[PDB]
Every structure is written in C-alpha cells, then in structure tokens.
Amino acid sequence: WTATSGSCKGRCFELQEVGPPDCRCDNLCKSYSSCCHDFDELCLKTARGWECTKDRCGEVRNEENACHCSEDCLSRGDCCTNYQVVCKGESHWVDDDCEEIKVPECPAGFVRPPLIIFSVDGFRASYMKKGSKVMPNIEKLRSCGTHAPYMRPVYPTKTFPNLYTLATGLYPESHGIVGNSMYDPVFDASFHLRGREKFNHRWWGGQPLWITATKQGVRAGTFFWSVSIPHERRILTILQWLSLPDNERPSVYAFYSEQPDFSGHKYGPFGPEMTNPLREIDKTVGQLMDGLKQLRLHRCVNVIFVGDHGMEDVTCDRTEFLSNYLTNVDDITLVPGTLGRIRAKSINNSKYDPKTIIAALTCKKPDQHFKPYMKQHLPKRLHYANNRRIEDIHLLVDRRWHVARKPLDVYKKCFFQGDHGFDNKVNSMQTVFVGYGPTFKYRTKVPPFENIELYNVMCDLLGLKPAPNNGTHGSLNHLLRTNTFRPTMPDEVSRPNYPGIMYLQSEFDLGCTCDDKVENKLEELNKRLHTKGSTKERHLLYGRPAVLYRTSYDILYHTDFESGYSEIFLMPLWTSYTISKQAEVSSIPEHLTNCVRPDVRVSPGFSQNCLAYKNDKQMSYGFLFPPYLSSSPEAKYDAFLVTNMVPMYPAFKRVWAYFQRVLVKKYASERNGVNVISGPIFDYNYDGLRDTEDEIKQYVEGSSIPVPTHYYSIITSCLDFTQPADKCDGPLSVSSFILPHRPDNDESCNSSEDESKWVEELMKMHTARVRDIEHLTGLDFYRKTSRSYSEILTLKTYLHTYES
Ligand SMILES: *[C@@H]1O[C@H](CO)[C@@H](O[C@@H]2O[C@H](CO)[C@@H](O[C@@H]3O[C@H](CO[C@H]4O[C@H](CO[C@H]5O[C@H](CO)[C@@H](O)[C@H](O)[C@@H]5O)[C@@H](O)[C@H](O[C@H]5O[C@H](CO)[C@@H](O)[C@H](O)[C@@H]5O[C@H]5O[C@H](CO)[C@@H](O)[C@H](O)[C@@H]5O)[C@@H]4O)[C@@H](O)[C@H](O[C@H]4O[C@H](CO)[C@@H](O)[C@H](O)[C@@H]4O[C@H]4O[C@H](CO)[C@@H](O)[C@H](O)[C@@H]4O)[C@@H]3O)[C@H](O)[C@H]2NC(C)=O)[C@H](O)[C@H]1NC(C)=O
Ligand SMILES: CSc1ccc(C(=O)c2c(Cl)cc(Cl)cc2Cl)cc1Cc1ccc(=O)[nH]n1
Ligand SMILES: [Ca+2]
Ligand SMILES: [Cl-]
Ligand SMILES: [K+]
Ligand SMILES: [Zn+2]
C-alpha cells in the first residue's frame, strides 16, 4: 500500500527515489503502481503537442503546455525542441555542415562533457545503409562521428541480456540476465518481460554504469524508462535535467526506444511497414540534437547511438516441435523460441534423464533446424554456461526458425513475422554503433567490435574507473580522440626453465617404443644448435607467451617447433610453429607409426607414458606439432617425443588429424604462411577460466595425465598477405578456435562421411577470440611484436565469424 495522496508539485522526474509509502514521481512509479495522484497532470503534460508553430512564438507562458515557445523558455529549460528554428530563424542540427569537434565546447560549470546513450531496440546493422534515405539525422551522426559497420551483441541476442551487458560490460552468464524469460532453481521464481518479478534486485548482478558513476561522485539520469512515457517526453526530461544547476545536473543520461524492434516483430525486419518507425527514430534523434543546439551543448555532449540486437524473418510455419521427437514430452519444461532451454517438469522426479533427452534430439531428421547441447559443450565463444539459471540442456536454433514444445503452444498458449535471440555470430542479429562528440574521432570507421567492450569506454568517457568486467580495456582506444586509459601487459608470474640433456634413455620406463636407432660432423653441430633455439626466430614470431600463474614449466626447442612444457600437467601448455606457403606435407613412415620417444631433457617423473594409453581403452593420443609437417625425415623424430604428446579420444583424433594434415597447409597457402600456436585447455567447471590442478575430473586411466576438455589453435599471418607470415612489417591477421575434446562426433550429423564434408564446419562453429583462449589458459600472447599494445588488444578481441 502507498499513501499515493502526497504530490508531484515541483518533483517531476525527480532523480532520487523517495522511500515508501511516501508517493513517487520518478520513472519507475508507473511500474510500481506508486505515482502520486497528480503525476499524470503535472508530469505528463501533452497540451499543444511537441512542436512550436509561428503563432506560438513569444507567447505568454501557459504551464499546462507540453513544451513552451515563450521568451522565458530557454532560461527555464523547457522550450519545444524546435523553438529556435521556428521563433529565432535558427537551422535544424541536421542541416548544418559538420565541423570537427577538436575540443569540448561547453558552457561554464560543465566539469566534463556529458554522455548520452541513445539506445534503440532491434536496430539491425544493415538499416544504416538500407534505411539511409529516411534517416538523415542518424546518417549525419554516423558519417561525422566514429562508427563501426556493425556491433556484435551477446548471446542470447534478446533485449534484456543485451541492455544489461551494455550497462555492466559482463556476459549474461556473469550478470544473471540470461534470457528475456528465466527460471531460477534456487529462488523457485520465474522472471518475465511482463510483471513485477523483474524489478527485484536479486536478479541483477555485476555493477551497472549508473552505480559505478554514483559511487565515484558522477551523478546519473534514470536508465529505465516506463513504456507509457512517450519519446518526446523522455527527450524533454533529458534536456531539462541538462539545465539543472551544476551541483544537481547528472553527467550520464540514457534514452531508450522500443522501436524498431516492436514493429520488426510484427512485420519482419524489412517489411514495408518498417519505413515509418525508422523515420520516427530519426525524428527523435533530430529533436535531441536540436534541443542540445539550443542549450549550446551540441559540441559538448558525447552521444552514443547503439542497438541491442538485430531482427530476423521468423514465421509460425518455421517451427520445430519437440513432440515430433520425444514421446515423454510432458515430463519437460521448454523455454521456447529462437533458442531452446529444457529442464525437468518436476525436481522430485529422479527418473528424468538428460542423456536420453539429448539422444532423442540428435540428428533425427535430415532437415533438423535445431541442435541439442549440454550447456558445457556449447561453443566457448558464447560464454553461456556458468549460471544456475541456464538449463543443462540447450538448443541452438537455426536462423529463421523457432522451437516449440507442442503444436498447442503455438496456436493456443500467424501473429509475428520477425524475431531475434539466435547465435550472436548470425548477420541478421548484428546491430549498430555510432559515437559522436569531442571525445570520439572525426569521420572515422572502426572495425566491428562486441558490445561487452562499451562499459570500459563509457567509464573512460566519464573519467570513471570501471568495475571488473569482460571487456578488454584498451581494445577500443582507437574509437577515441583523447584516451585516459593506457593499457600495459600483465607481468609474467612464472619464468621457464631451459633444460639441457639430463637423462639417459635407460632411465625411462614408459612402456614406449620407437624404431629410431637407424643413425656426422656437419649436422651433429646443427641439431645441437636447434635444441638450443637457433631456429627459434622462425617458429616463435611474437615472443614466448607469458604464463600468468604460479607453475613449473620448461621451454623446449626443436628444428620445427618450440614448446612450453608443463611439469604439472605433463604436457605442453603451448606449442608454436610456422608453416610457410612453400612447406610440404609428408606422411608418417610405416616404421614410425606407433613411435613415441622419451625426451632426455625431461625426467621420467614429469613425462607421460605409453602404458597408460595402452590400458585406457577409451583414450588414445595425438601430437601438438604434427609429424606431417616436419621439415626433414630427420626432423620428423622430434615430433614423436613424449613431450609433444597429448591425450585424445579416437573420435577427436579424426578432427585433429584432418586439421593438421589438410587445413594448416591450406591456410598457409591462402594466407602466405601461417604461424600456429596450439595446446590443451582444462575447464571442467565450465567457467571459461583455466582450471587449477585440483579441479581436473578426468585422467588417462591409472595415471596422473589430465584429460583436456578442449584443444585450441591460434593461427596468425600478415594482414598484407603479399608479405610472408615470417617477414611481416605491419598489422597481423588472426583466426583461432577452441575445439571441444569429445569422445564422439554426435555434434556433427555428417560425421560418418569424409572429414572434408564436416570437420571445417565444426571448426567454424567453434571459432574463438585470442582473449577467450587467454582466460582459458592463463597465458598472454603477442608479447613481442612491433605493433602498439592497443592494436594488439584489438587483435586479441577479434573473432573470425565465417559469415558473408
Ligand atoms: C567476466 O568478468 C567477471 C567479473 O570480473 C568475472 O567474474 C568474476 O569471477 C571471479 C572468479 O571466479 C569471482 O570471484 C569470486 O567471487 C566470490 C565473491 O562473490 C560475491 O562478490 C562479488 C563482489 O561484489 C562487489 O564488488 C565490488 C568490488 O568489486 C564491491 O565494492 C561491492 O560491495 C560489490 O557487492 C560479486 O560480483 C559476486 O556476484 C555473483 O553472485 C551474485 C549473487 O550470488 C550474482 O547476482 C552475480 O550475477 C554473480 O554471479 C556470477 O558469479 C558467481 C561466482 O561469484 C557464479 O557462481 C554465478 O553463476 C555468476 O556467473 C558475489 O556476490 C568470492 O567469494 C570467490 O572467492 C573464492 O575463491 C577464491 C579463489 O582464489 C578463494 O581465494 C576464496 O577464498 C574463495 O574460496 C571459498 O569459496 C569457494 C567457492 O565458493 C569454496 O570452494 C572454498 O572452499 C572457499 O570457502 C571469488 O573471488 C567474481 O565474483 C566474479 N564476478 C562476477 C560478477 O561474476 C568472470 O570470470 C569473467 N568471465 C570470463 C570468461 O573471463
Ligand atoms: C540505455 S537504455 C537501458 C539500459 C539498461 C537497462 C537495464 O539495465 C534495465 C533496467 Cl535498469 C530495468 C529493467 Cl526492468 C530492465 C532493464 Cl534491461 C534499461 C534501459 C532502458 C529500458 C529498458 C527496458 C524498458 O522497459 N525501459 N527502459
Ligand atoms: Ca574453469
Ligand atoms: Cl529467453
Ligand atoms: K587407448
Ligand atoms: Zn524483440
């Protein structure tokens, strides 16, 4: 109960939330059902509309009006946005040529340029070009400011998870807003777009920008707008707050639009009905820019025009029904739509079996427009596992499709022609970024980047120190005219040993055999030089990766490759090698098929052994530097060292071998040489961070050899591919992946065919950023290059998406 009988007189859109049951006049009151009796009358005036006309100029002030054309309105902070255009012969912002904003041009009392986040729901990236004719204000922002061709949302590509990511720099798995709809098993509560539950603070983790600012003495406008407050009233409230006295004025503001999303759902992303909502968004941008020009703030404020996700064509008849696949369909709860999440209908039911559910959903129809996953097997790039509100069973739905439990759910629980939510690499889910202002660059295009990076940049823009987040601070420095944040490489924590030859062969009892006793003053000196790192400049092109945690490891040099060998994990943390465009593929000689050789640099005690592999009927082994790519038959012996060996399921060995035998060589051909860094990853608790030794859940039978959950590779070349990778003067080009190390290939429905019909497809699905690899390994790459550190950070956040 609210004593809703107090008044909003004087307090319209007050910035501090008053405590109950003293009635409210802020933005959230409509939704809390707690507005004072007179809120509508005083605070949501509409009389005379939103525009000045000739006959209103120099009028006598009438307080009932929605906005004002009286002579006193500039001082009072409440003119209609077009006031000066109509009554003072001024021009609209959009009709002024753009001029570089070299320095902030702010009124006295502004301690820093304000930041305005103009946020648009469902604004697909291609609207910038396709809708350009009807969006002149937005097109001016875009061409005069800094813009990306598109911005990558987070998964799922829904509204709430993406807005809260914008505000916190965090993956949904970390901030808690894992879907537009969610069920928490501990709260026994469901969170929904509609209703009151969403307002409880227990759902909302991390630290959003308005709180970061408040805690560091920067005041903030509301980010949440009530649906029922019209857009012209949100613009006018922002411009009013901007006329408050210096001690009361916020430095950060947000404007939110439910369009074009709302129409996109009804009409599809390019329906003819979509032209008008783009015109309307444009007009709102013109209002804000006209209002800012009135207050002399249009060369002082930094504006961000940003979307939360795009919009795809999705209709009723493109629905897959779980009832066509399962028979026990009434035992599950499905969160339906452009993604699937499945859990038991009852927790008091012990019969429920995820393995049986997954099995009934895998490769059952030729055309199947979804693919089931245990959450921990989803591509690592989606970062969508480490939260109790994310169900163990996930369905990645094909773009343009929906998943539903039963047909009754679709005709009784067509209406819609668009939707979003799909994998965040899908073109049609991409969205927009433009920054315009004194702190942004002038007329600059930047590469596509992810929305998890903006929190750091908005903190920079406001002189704030960011709460810890998943952005890579520095990676967007190239957006900004003037920096504030100077990144530095993390310090190496463990330094390597460099062992020489310390062990005689007979000290090893590893149960290994090799046919290698088939053996000069010229090339006895050479192989000794190789073992001391003579070729190391060739194979380690960017310096050794730094180990950022406490551990014990050895650098091992060879003719063809270099490695960092973990004495703790009994295998390399990283193996580095260069394959030039000219290099040849050869095969494993018959006599060397089961060859594994003890490494005289590394004790028996810190080595793997062949016997464990013999005994483990599930687990075989592969090599990190491939024998196939040896530079000489003599160099090929180095690849069979026990220290180059790693545990691999035979199912996995199919993928791995195809990558090593066919794809490295193809990439080296196409890219003019490639450098490859490969290694294992341990993430048993699926938190996207490297596992400590005591977190490992699986070992090769009867040994201390831990089993990787994933295998990575980082493949680097020269962006100017007329230069060879090993002699590149300028910017680098990278693609990487993190392959799940799985004992079957159930993920790939064509896996019974030749590897050439399915392996590359899998590897594309599991494309990764270097930065994802870094979190997963505790390593830091590219420490010695000629590139600036900012550029290197951009490079480490790059994701190769394989879309067209
Ligand atoms: C993406 O970026 C983020 C942010 O950097 C990374 O996420 C961070 O990861 C850290 C390492 O895993 C993790 O550290 C934990 O945190 C434990 C403390 O937990 C609470 O406190 C957090 C701080 O809030 C305050 O922040 C500022 C200062 O920064 C203050 O001024 C304010 O006062 C703030 O309140 C808070 O963030 C955190 O929020 C989570 O939980 C909330 C409610 O439950 C949710 O609403 C919210 O969404 C967060 O939930 C996420 O994270 C949790 C795990 O924290 C996860 O389970 C969820 O699914 C979800 O993903 C909490 O409220 C701290 O106690 C931990 O310490 C243990 O381990 C260390 C190891 O060194 C030991 O030394 C230590 O003693 C302790 O061990 C003990 O406990 C063990 C397990 O409980 C037990 O086994 C053992 O025996 C011991 O008893 C540890 O430091 C951060 O909390 C986490 N932050 C967030 C927001 O997620 C993330 O990794 C990045 N992702 C990638 C891929 O890189
Ligand atoms: C830059 S606009 C922006 C940024 C972040 C957030 C939020 O984090 C948020 C909050 Cl604070 C409360 C709730 Cl219930 C849900 C969300 Cl997603 C909200 C908005 C705007 C908005 C969103 C939806 C809406 O109805 N009204 N306004
Ligand atoms: Ca982990
Ligand atoms: Cl959802
Ligand atoms: K075996
Ligand atoms: Zn939507």
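Numbering of chain A is taken from Swiss-Prot, so the residues present carry the numbers 51-463, 468-573, 576-591, 617-885, in order.
Keep in mind that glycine also has a Cβ here, set from the backbone N, Cα and C atoms.
Lifted from Swiss-Prot, the feature list:
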BINDING   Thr209, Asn230, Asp311, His474  1-tetradecanoyl-sn-glycerol 3-phosphate binding site
BINDING   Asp311, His315, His474  Zn(2+) 2 binding site
DOMAIN    54-97  domain 'SMB 1'
DOMAIN    98-142  domain 'SMB 2'
MUTAGEN   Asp171 to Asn  Abolishes lysophospholipase D activity
MUTAGEN   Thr209 to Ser  15% of wild-type lysophospholipase D activity
MUTAGEN   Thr209 to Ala  Abolishes lysophospholipase D activity
MUTAGEN   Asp311 to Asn  Abolishes lysophospholipase D activity
MUTAGEN   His315 to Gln  20% of wild-type lysophospholipase D activity
MUTAGEN   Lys430 to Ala  Impaired secretion. No effect on lysophospholipase activity
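Geometry remark: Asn230 (1-tetradecanoyl-sn-glycerol 3-phosphate binding site) versus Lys430 (mutagenesis position), CA distance 21 Å. Considering only the recorded positions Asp171, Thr209, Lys430, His474, the residue whose Cα is spatially closest to the Cα of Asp311 (mutagenesis position) is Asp171. Where the chain is interrupted between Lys463 and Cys468, 4 residues are left out of the deposited model, and the two C-alpha atoms stand 13 angstrom apart. In the three-state DSSP classification, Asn230 (1-tetradecanoyl-sn-glycerol 3-phosphate binding site) falls within coil. In the deposited model, 2 residues between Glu573 and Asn576 are left unbuilt, and the Cα atoms flanking this gap sit 10 Å apart. Put simply, of the recorded positions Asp171, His315, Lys430, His474, the one whose Cα is nearest the Cα of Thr209 (mutagenesis position) is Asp171. Cβ contacts within 10 Å of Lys430 (mutagenesis position), excluding its own Cβ and spanning all protein chains shown: 28.
Neighbours of the 1-tetradecanoyl-sn-glycerol 3-phosphate site: apart from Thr209, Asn230, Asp311, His474, residues of the same chain with C-beta atoms within 8 angstroms of the site's C-beta centroid are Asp171, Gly172, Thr207, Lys208, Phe210, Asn212, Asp358, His359, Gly475. The candidate set comprises the recorded positions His315, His474. Of these, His474 has the most other Cβ atoms within 10 Å. Residues of the domain 'SMB 1' (54-97) grouped by DSSP class, helix first, strand second and coil last, total 9 helix, 4 strand, 31 coil. For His315 (mutagenesis position), the nearest of the recorded positions by C-alpha distance turns out to be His474; the candidates were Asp171, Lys430, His474.
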